[PDB]
Amino acid sequence: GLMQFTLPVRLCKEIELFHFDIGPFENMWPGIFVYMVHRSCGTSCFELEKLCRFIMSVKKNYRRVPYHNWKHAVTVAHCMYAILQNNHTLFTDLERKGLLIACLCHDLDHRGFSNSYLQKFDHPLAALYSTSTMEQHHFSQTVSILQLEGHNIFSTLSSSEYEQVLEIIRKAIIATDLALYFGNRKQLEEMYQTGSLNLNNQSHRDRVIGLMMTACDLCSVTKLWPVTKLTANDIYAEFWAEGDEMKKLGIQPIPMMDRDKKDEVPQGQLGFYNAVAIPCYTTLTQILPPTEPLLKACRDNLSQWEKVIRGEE
Ligand SMILES: Cc1c(C(F)F)nc2ccc(C#Cc3nc(-c4ccccc4)cn3C)nn12
Ligand SMILES: [Mg+2]
Ligand SMILES: [Zn+2]
(Lines of atoms letter the chains of each structure in order from A and count residues from 1; the text may use other names and numbers.)
(Lines give C-alpha, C1' and ligand atoms only; values in the text may rest on other atoms or scores of the structure.)
(Ligands and ions follow the chains in the order given, each with its own letter.)
Protein backbone atom coordinates (compact mmCIF):
# COMPACT_ATOMS: atom_id res chain seq x y z
CA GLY A 1 0.00 0.00 0.00
CA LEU A 2 2.77 2.46 1.14
CA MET A 3 5.34 0.55 -1.10
CA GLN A 4 7.09 3.13 -3.38
CA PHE A 5 9.50 1.93 -6.08
CA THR A 6 12.81 3.91 -6.01
CA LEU A 7 15.75 3.79 -8.41
CA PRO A 8 19.41 4.47 -7.71
CA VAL A 9 20.25 8.19 -7.83
CA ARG A 10 21.68 8.34 -11.43
CA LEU A 11 18.54 6.51 -12.78
CA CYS A 12 16.09 8.48 -10.51
CA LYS A 13 17.43 11.69 -12.19
CA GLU A 14 18.26 10.52 -15.78
CA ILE A 15 14.85 8.68 -16.24
CA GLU A 16 13.06 12.11 -16.35
CA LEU A 17 15.08 13.07 -19.46
CA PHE A 18 13.91 12.14 -22.99
CA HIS A 19 17.34 10.58 -23.97
CA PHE A 20 17.44 8.09 -21.03
CA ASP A 21 18.74 4.56 -22.00
CA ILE A 22 17.11 1.81 -19.76
CA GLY A 23 20.43 -0.04 -19.59
CA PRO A 24 21.57 -3.64 -20.23
CA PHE A 25 20.19 -5.13 -16.95
CA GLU A 26 16.91 -6.78 -18.14
CA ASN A 27 15.89 -7.63 -14.52
CA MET A 28 15.58 -3.86 -13.72
CA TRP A 29 13.22 -3.06 -16.69
CA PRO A 30 9.98 -4.16 -14.84
CA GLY A 31 10.88 -2.01 -11.82
CA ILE A 32 11.63 0.95 -14.18
CA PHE A 33 8.16 0.55 -15.82
CA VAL A 34 6.35 0.32 -12.42
CA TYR A 35 8.31 3.42 -11.28
CA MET A 36 7.04 5.26 -14.40
CA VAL A 37 3.35 4.18 -13.87
CA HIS A 38 3.52 5.23 -10.15
CA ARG A 39 4.81 8.80 -11.00
CA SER A 40 2.85 9.19 -14.31
CA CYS A 41 -0.53 7.78 -13.23
CA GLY A 42 -0.34 7.29 -9.41
CA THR A 43 0.43 4.42 -6.92
CA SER A 44 -3.38 3.61 -6.96
CA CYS A 45 -3.85 3.31 -10.81
CA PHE A 46 -3.27 -0.49 -10.73
CA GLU A 47 -3.19 -3.30 -8.15
CA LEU A 48 0.58 -3.98 -7.77
CA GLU A 49 0.14 -7.83 -7.80
CA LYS A 50 -1.92 -7.60 -11.07
CA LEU A 51 0.44 -5.04 -12.70
CA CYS A 52 3.54 -7.23 -11.91
CA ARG A 53 1.78 -10.36 -13.28
CA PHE A 54 0.69 -8.37 -16.41
CA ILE A 55 4.29 -7.04 -17.04
CA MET A 56 5.78 -10.56 -16.72
CA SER A 57 3.20 -12.04 -19.18
CA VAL A 58 3.79 -9.15 -21.64
CA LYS A 59 7.56 -9.81 -21.36
CA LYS A 60 7.10 -13.57 -22.06
CA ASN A 61 5.14 -12.71 -25.27
CA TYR A 62 8.03 -10.62 -26.79
CA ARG A 63 10.43 -12.81 -28.80
CA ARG A 64 14.28 -12.90 -28.82
CA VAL A 65 14.68 -10.90 -32.10
CA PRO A 66 17.42 -8.28 -32.54
CA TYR A 67 15.29 -5.04 -32.34
CA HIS A 68 11.50 -5.66 -31.88
CA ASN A 69 11.98 -7.16 -28.37
CA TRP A 70 11.25 -6.54 -24.69
CA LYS A 71 13.93 -3.74 -24.52
CA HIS A 72 12.18 -1.85 -27.41
CA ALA A 73 8.81 -2.17 -25.54
CA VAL A 74 10.18 -0.63 -22.31
CA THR A 75 12.20 2.02 -24.26
CA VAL A 76 9.05 3.15 -26.17
CA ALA A 77 7.08 3.30 -22.84
CA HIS A 78 9.86 5.44 -21.24
CA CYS A 79 9.63 7.99 -24.15
CA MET A 80 5.81 8.13 -23.55
CA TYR A 81 6.53 8.66 -19.80
CA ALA A 82 8.81 11.64 -20.65
CA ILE A 83 6.12 13.20 -22.91
CA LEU A 84 3.39 12.80 -20.25
CA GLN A 85 5.58 14.18 -17.41
CA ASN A 86 6.48 17.32 -19.55
CA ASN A 87 2.74 17.88 -20.47
CA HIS A 88 1.16 17.14 -17.02
CA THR A 89 -2.25 18.86 -17.31
CA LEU A 90 -2.99 18.06 -21.06
CA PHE A 91 -4.11 14.41 -20.51
CA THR A 92 -7.02 12.58 -18.83
CA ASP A 93 -6.58 9.96 -16.03
CA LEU A 94 -7.64 7.26 -18.56
CA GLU A 95 -5.07 8.43 -21.19
CA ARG A 96 -2.20 8.28 -18.63
CA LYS A 97 -3.35 4.70 -17.64
CA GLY A 98 -3.82 3.57 -21.27
CA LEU A 99 -0.79 4.98 -23.11
CA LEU A 100 2.06 3.46 -20.97
CA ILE A 101 0.30 0.07 -21.28
CA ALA A 102 -0.22 0.71 -25.02
CA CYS A 103 3.53 1.37 -25.43
CA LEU A 104 4.62 -1.73 -23.39
CA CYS A 105 2.21 -3.85 -25.52
CA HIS A 106 2.63 -2.13 -28.95
CA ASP A 107 4.84 -4.83 -30.61
CA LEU A 108 3.68 -7.97 -28.65
CA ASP A 109 4.75 -11.24 -30.39
CA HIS A 110 6.63 -9.41 -33.20
CA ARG A 111 8.66 -11.81 -35.39
CA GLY A 112 11.12 -9.21 -36.79
CA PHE A 113 9.24 -9.07 -40.17
CA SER A 114 7.34 -6.18 -41.86
CA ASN A 115 3.62 -6.24 -42.82
CA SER A 116 4.90 -6.48 -46.47
CA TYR A 117 6.86 -9.69 -45.82
CA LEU A 118 3.78 -11.29 -44.10
CA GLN A 119 1.74 -10.38 -47.29
CA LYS A 120 4.34 -11.79 -49.70
CA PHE A 121 4.94 -14.96 -47.58
CA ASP A 122 1.10 -15.27 -47.42
CA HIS A 123 1.23 -15.64 -43.58
CA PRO A 124 -2.16 -16.53 -41.99
CA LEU A 125 -2.11 -13.14 -40.10
CA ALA A 126 -2.17 -11.40 -43.57
CA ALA A 127 -5.56 -13.08 -44.38
CA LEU A 128 -7.05 -12.37 -40.88
CA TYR A 129 -5.93 -8.63 -41.02
CA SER A 130 -5.43 -7.11 -44.51
CA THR A 131 -4.06 -3.71 -43.28
CA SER A 132 -1.86 -2.87 -40.28
CA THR A 133 -1.38 -6.70 -40.11
CA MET A 134 1.15 -6.96 -37.23
CA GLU A 135 -0.48 -4.02 -35.34
CA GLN A 136 -3.96 -5.64 -35.27
CA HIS A 137 -2.11 -8.76 -34.04
CA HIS A 138 -0.33 -6.78 -31.23
CA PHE A 139 -3.67 -5.32 -30.00
CA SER A 140 -5.18 -8.88 -30.15
CA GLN A 141 -2.30 -10.22 -27.99
CA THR A 142 -2.85 -7.33 -25.52
CA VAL A 143 -6.57 -8.23 -25.04
CA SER A 144 -5.54 -11.96 -24.61
CA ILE A 145 -3.10 -11.11 -21.80
CA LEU A 146 -5.66 -8.70 -20.23
CA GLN A 147 -8.14 -11.69 -20.07
CA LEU A 148 -5.72 -14.16 -18.34
CA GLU A 149 -6.77 -14.83 -14.69
CA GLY A 150 -5.35 -12.27 -12.18
CA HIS A 151 -4.12 -10.08 -15.14
CA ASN A 152 -7.00 -7.55 -15.42
CA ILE A 153 -5.18 -4.38 -14.37
CA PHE A 154 -8.28 -2.31 -15.38
CA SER A 155 -10.69 -4.40 -13.11
CA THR A 156 -11.65 -1.28 -11.01
CA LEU A 157 -12.73 0.84 -14.08
CA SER A 158 -16.49 1.01 -14.90
CA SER A 159 -17.81 -0.92 -17.89
CA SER A 160 -17.69 2.31 -20.05
CA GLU A 161 -14.26 3.48 -18.69
CA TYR A 162 -12.81 -0.02 -19.46
CA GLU A 163 -14.21 0.28 -23.05
CA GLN A 164 -12.69 3.80 -23.45
CA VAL A 165 -9.20 2.69 -22.20
CA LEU A 166 -9.19 -0.40 -24.59
CA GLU A 167 -10.20 2.00 -27.39
CA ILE A 168 -7.31 4.43 -26.52
CA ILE A 169 -4.95 1.36 -26.50
CA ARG A 170 -6.31 0.00 -29.84
CA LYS A 171 -5.94 3.35 -31.69
CA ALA A 172 -2.48 3.93 -30.06
CA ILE A 173 -1.25 0.48 -31.18
CA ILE A 174 -2.74 0.81 -34.73
CA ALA A 175 -1.01 4.23 -35.11
CA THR A 176 2.48 2.58 -34.73
CA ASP A 177 1.90 1.31 -38.33
CA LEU A 178 4.33 3.80 -39.98
CA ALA A 179 2.30 3.48 -43.30
CA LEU A 180 -0.45 5.43 -41.39
CA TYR A 181 1.96 8.05 -39.94
CA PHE A 182 2.48 10.05 -43.23
CA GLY A 183 -1.20 11.03 -43.65
CA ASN A 184 -1.72 11.54 -39.88
CA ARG A 185 1.20 14.02 -39.58
CA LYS A 186 0.13 15.93 -42.82
CA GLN A 187 -3.41 16.39 -41.35
CA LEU A 188 -1.96 17.51 -37.99
CA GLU A 189 0.38 19.98 -39.88
CA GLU A 190 -2.61 21.48 -41.85
CA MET A 191 -4.87 21.60 -38.72
CA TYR A 192 -2.15 23.32 -36.61
CA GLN A 193 -1.18 25.93 -39.35
CA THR A 194 -4.88 26.91 -40.08
CA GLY A 195 -5.61 26.99 -36.29
CA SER A 196 -8.43 24.35 -36.52
CA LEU A 197 -6.47 21.96 -34.15
CA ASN A 198 -8.79 21.48 -31.14
CA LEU A 199 -7.84 19.14 -28.20
CA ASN A 200 -11.58 18.97 -27.19
CA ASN A 201 -12.37 17.32 -30.56
CA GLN A 202 -11.85 13.57 -29.71
CA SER A 203 -10.79 12.79 -33.37
CA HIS A 204 -8.09 15.50 -32.93
CA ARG A 205 -6.88 14.00 -29.61
CA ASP A 206 -6.82 10.63 -31.44
CA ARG A 207 -4.43 12.10 -34.08
CA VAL A 208 -2.15 13.81 -31.46
CA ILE A 209 -1.88 10.51 -29.50
CA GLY A 210 -1.21 8.78 -32.87
CA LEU A 211 1.75 11.15 -33.51
CA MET A 212 3.02 10.76 -29.89
CA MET A 213 3.02 6.95 -30.62
CA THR A 214 5.16 7.38 -33.80
CA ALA A 215 7.57 9.67 -31.81
CA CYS A 216 7.87 7.11 -28.94
CA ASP A 217 8.28 4.25 -31.44
CA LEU A 218 11.09 6.11 -33.31
CA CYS A 219 12.76 7.37 -30.02
CA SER A 220 16.01 5.42 -30.85
CA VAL A 221 16.88 8.36 -33.25
CA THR A 222 16.65 10.73 -30.17
CA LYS A 223 19.27 9.05 -27.92
CA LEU A 224 22.92 9.95 -27.31
CA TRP A 225 24.86 9.13 -30.52
CA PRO A 226 26.51 5.86 -29.23
CA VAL A 227 23.02 4.46 -28.27
CA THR A 228 21.52 5.60 -31.63
CA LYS A 229 24.42 4.17 -33.62
CA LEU A 230 24.44 0.71 -31.85
CA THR A 231 20.60 0.38 -31.97
CA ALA A 232 20.84 1.01 -35.79
CA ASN A 233 22.88 -2.27 -35.93
CA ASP A 234 19.94 -4.19 -34.34
CA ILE A 235 17.41 -2.46 -36.65
CA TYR A 236 19.40 -3.46 -39.81
CA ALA A 237 20.03 -7.03 -38.43
CA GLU A 238 16.23 -7.53 -38.73
CA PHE A 239 15.89 -5.69 -42.09
CA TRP A 240 18.69 -7.81 -43.64
CA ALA A 241 17.14 -11.10 -42.28
CA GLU A 242 13.84 -9.99 -43.95
CA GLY A 243 15.90 -9.24 -47.09
CA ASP A 244 17.36 -12.78 -47.01
CA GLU A 245 13.77 -14.15 -46.70
CA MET A 246 12.57 -11.99 -49.65
CA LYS A 247 15.44 -13.53 -51.78
CA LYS A 248 14.26 -17.01 -50.64
CA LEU A 249 10.72 -16.23 -52.00
CA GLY A 250 12.36 -15.18 -55.34
CA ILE A 251 11.99 -11.38 -54.76
CA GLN A 252 14.73 -8.67 -54.84
CA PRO A 253 14.32 -6.89 -51.51
CA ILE A 254 14.50 -3.07 -51.43
CA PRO A 255 18.06 -1.84 -50.74
CA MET A 256 17.19 -1.04 -47.04
CA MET A 257 16.79 -4.87 -46.53
CA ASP A 258 19.67 -6.01 -48.84
CA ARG A 259 22.79 -6.84 -46.73
CA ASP A 260 24.76 -6.67 -50.02
CA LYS A 261 24.14 -2.86 -49.93
CA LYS A 262 25.49 -2.49 -46.27
CA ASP A 263 27.84 0.28 -47.54
CA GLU A 264 24.99 2.76 -48.25
CA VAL A 265 23.51 2.62 -44.66
CA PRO A 266 24.73 6.18 -43.84
CA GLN A 267 22.91 7.66 -46.88
CA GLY A 268 19.78 5.52 -46.07
CA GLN A 269 19.68 6.85 -42.47
CA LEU A 270 19.86 10.43 -43.99
CA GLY A 271 16.76 9.67 -46.10
CA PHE A 272 14.96 8.24 -43.05
CA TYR A 273 15.78 11.24 -40.76
CA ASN A 274 14.68 13.74 -43.48
CA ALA A 275 11.62 11.80 -44.82
CA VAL A 276 10.32 10.48 -41.43
CA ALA A 277 12.01 11.39 -38.10
CA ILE A 278 12.62 15.19 -38.54
CA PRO A 279 9.01 15.86 -39.75
CA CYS A 280 7.60 13.67 -36.92
CA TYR A 281 9.44 15.54 -34.10
CA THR A 282 8.95 18.97 -35.86
CA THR A 283 5.07 18.61 -35.99
CA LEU A 284 5.14 17.08 -32.45
CA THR A 285 7.15 20.06 -31.06
CA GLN A 286 4.64 22.53 -32.73
CA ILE A 287 1.65 20.78 -31.02
CA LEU A 288 3.46 19.97 -27.71
CA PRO A 289 6.21 22.57 -27.07
CA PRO A 290 7.92 20.79 -24.10
CA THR A 291 8.80 17.81 -26.47
CA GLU A 292 11.41 20.01 -28.25
CA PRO A 293 14.35 18.02 -26.73
CA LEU A 294 13.26 15.01 -28.95
CA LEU A 295 13.61 17.22 -32.09
CA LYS A 296 16.93 18.67 -30.88
CA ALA A 297 18.42 15.17 -30.20
CA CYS A 298 17.03 13.92 -33.59
CA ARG A 299 18.79 16.83 -35.41
CA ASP A 300 22.06 16.09 -33.47
CA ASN A 301 21.88 12.43 -34.71
CA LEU A 302 21.18 13.49 -38.39
CA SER A 303 24.29 15.65 -38.04
CA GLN A 304 26.27 12.60 -36.73
CA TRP A 305 25.11 10.52 -39.81
CA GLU A 306 26.27 13.41 -42.08
CA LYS A 307 29.67 13.16 -40.30
CA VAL A 308 29.81 9.37 -40.99
CA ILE A 309 29.20 10.08 -44.74
CA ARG A 310 32.10 12.67 -44.90
CA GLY A 311 34.61 10.13 -43.48
CA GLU A 312 34.87 12.20 -40.18
CA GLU A 313 33.73 8.85 -38.54
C1 LIG B 1 16.85 4.34 -37.20
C2 LIG B 1 15.43 3.81 -37.39
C3 LIG B 1 14.37 3.60 -36.51
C4 LIG B 1 14.26 3.84 -35.02
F5 LIG B 1 15.50 3.91 -34.49
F6 LIG B 1 13.59 4.95 -34.94
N7 LIG B 1 13.29 3.12 -37.22
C8 LIG B 1 13.66 3.01 -38.46
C9 LIG B 1 12.96 2.59 -39.66
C10 LIG B 1 13.69 2.67 -40.91
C11 LIG B 1 15.10 3.12 -40.98
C12 LIG B 1 15.84 3.19 -42.26
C13 LIG B 1 16.35 3.18 -43.33
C14 LIG B 1 16.90 3.09 -44.69
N15 LIG B 1 18.07 2.49 -45.05
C16 LIG B 1 18.18 2.59 -46.40
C17 LIG B 1 19.34 2.02 -47.17
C18 LIG B 1 20.31 1.33 -46.55
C19 LIG B 1 21.35 0.74 -47.26
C20 LIG B 1 21.42 0.87 -48.64
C21 LIG B 1 20.43 1.60 -49.30
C22 LIG B 1 19.38 2.14 -48.60
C23 LIG B 1 17.02 3.21 -46.88
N24 LIG B 1 16.25 3.54 -45.80
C25 LIG B 1 15.00 4.20 -45.73
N26 LIG B 1 15.76 3.52 -39.80
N27 LIG B 1 15.02 3.46 -38.60
MG1 LIG C 1 5.31 -2.22 -34.57
ZN1 LIG D 1 7.71 -0.53 -32.14
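Chain A uses Swiss-Prot numbers throughout; the residues present, in order, are 724-1036.
Looks like X-ray crystallography, 2.1 Å, at least that's what the header says.
Including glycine, each Cβ sits where the backbone N, Cα and C put it.
Sequence annotations record features per position, and here Swiss-Prot assigns active site, proton donor to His791 based on similarity to another entry. For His791, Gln992, the entry in Swiss-Prot reads 3',5'-cyclic GMP binding site. Here Swiss-Prot flags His795, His829, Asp830, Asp940 as divalent metal cation 1 binding site. Mutagenesis annotation in Swiss-Prot: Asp830 to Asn, described as Reduces activity 1000-fold; the structure shown retains the original residue. Looking at Swiss-Prot, you'll find the mutagenesis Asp830 to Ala noted as follows: Loss of activity and of zinc binding. Among the features that Swiss-Prot reports, divalent metal cation 2 binding site is placed at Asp830, with the record citing experimental evidence.
In sequence order, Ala796, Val799, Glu858, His861, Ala895, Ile896, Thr899, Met936, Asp940 are the residues near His829 (divalent metal cation 1 binding site), counting only same-chain partners six or more apart with C-beta under 8 A.
Around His795 (divalent metal cation 1 binding site), a 10 Å sphere centred on its CB holds 23 further CB atoms from the protein chains shown. Its own atom aside, the Cβ of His791 (active site, proton donor) has 22 Cβ atoms within 10 angstroms in the protein chains shown. Taking a Cβ cut-off of under 6 Å from any atom of ligand 2, the recorded positions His795, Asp830, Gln992 reduce to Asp830. Taking the Cβ of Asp940 (divalent metal cation 1 binding site) as centre and 10 Å as the limit, one finds 22 other Cβ atoms among all the protein chains shown. Among the recorded positions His791, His795, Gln992, the ones whose Cα sits within 10 Å of the Cα of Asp830 (mutagenesis position) are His791, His795, in sequence order.
The Cβ neighbour count for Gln992 (3',5'-cyclic GMP binding site), using a 10 Å radius over every protein chain in view, is 24. If you measure from the Cα atom of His791 (active site, proton donor) to that of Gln992 (3',5'-cyclic GMP binding site), you get 18 Å.
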